[PDB]
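Student: Sharing a structure, written as structure tokens. Questions coming.
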Amino acid sequence: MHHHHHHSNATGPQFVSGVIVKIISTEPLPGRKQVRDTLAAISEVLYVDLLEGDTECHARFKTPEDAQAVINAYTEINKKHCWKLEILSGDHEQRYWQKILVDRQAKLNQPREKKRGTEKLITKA
């Protein structure tokens with residue numbers, strides 16, 4: 001396991017943070033369908049995680065440049081409806097992602113019909 005680099009303020013795991021884009025409004029927020037269509041209309045996005053029933057949505061991008069370009073262009077958004085765009089960074093970005101990863105583990109429970117027997121599962125074993 002070759003040493004990445006000596007002591008020079010480094011990081012930890014290189015988990016593609018899909019660039020987290022924090023979007024906050026004051027009401028105009030039409031919804032995930034509209035918010036997704038919006039941001040996606042300015043620049044193709046990967047996935048948009050909008051807090052269903054909330055005014056705070058966080059869209060994930062596949063590239064960092066895409067997020068910067070969208071946030072810069074979002075200034076125009078106000079032309080129709082006041083909207084806020086902020087790119088998560090540092091512990092803030094990692095923190096939000098931490099929540100995502102945890103959600104992925106919990107997702108273990110998938111709908112549909114699977115297995116046979118009583119309602120009991122243990123990591124499949």
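All positions are counted from 1 along the displayed chain.
According to its header, the structure was obtained by solution NMR.
Placed from the backbone N, Cα and C atoms, the Cβ positions cover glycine too.
Below are the features I grabbed from Swiss-Prot:
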- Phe15 to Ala (Swiss-Prot position 451): Does not affect binding to the 7SK RNA (MUTAGEN)
- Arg36 to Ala (Swiss-Prot position 472): Does not affect binding to the 7SK RNA (MUTAGEN)
- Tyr47 to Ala (Swiss-Prot position 483): Reduced binding to the 7SK RNA. Does not affect binding to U6 snRNA (MUTAGEN)
- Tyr47 to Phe (Swiss-Prot position 483): Does not affect binding to the 7SK RNA (MUTAGEN)
- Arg60 to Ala (Swiss-Prot position 496): Strongly reduced binding to the stem loop 4 of 7SK RNA (MUTAGEN)
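If you look at the structure here, what lies around each of the features I listed?
Tutor: Under the DSSP three-state reduction, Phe15 (mutagenesis position) is assigned to coil, being neither helix nor strand. With a cut-off of 8 Å between CB atoms and residues at least 6 apart in sequence, the same chain places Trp97, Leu101 near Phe15 (mutagenesis position), listed in sequence order.
Residues within less than 8 Å, Cβ to Cβ, of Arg36 (mutagenesis position) and separated from it by at least 6 positions along the same chain comprise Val45, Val48, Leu50, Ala59.
Here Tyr47 (mutagenesis position) comes close to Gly18, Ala59, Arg60: these same-chain residues lie at least six apart in sequence, with C-beta atoms under 8 angstroms from its C-beta.
DSSP classifies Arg60 (mutagenesis position) as strand under the three-state reduction.
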Student: So if I draw a 10 Å sphere around the Cβ of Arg60 (mutagenesis position), how many other Cβ atoms end up inside it?
Tutor: 20
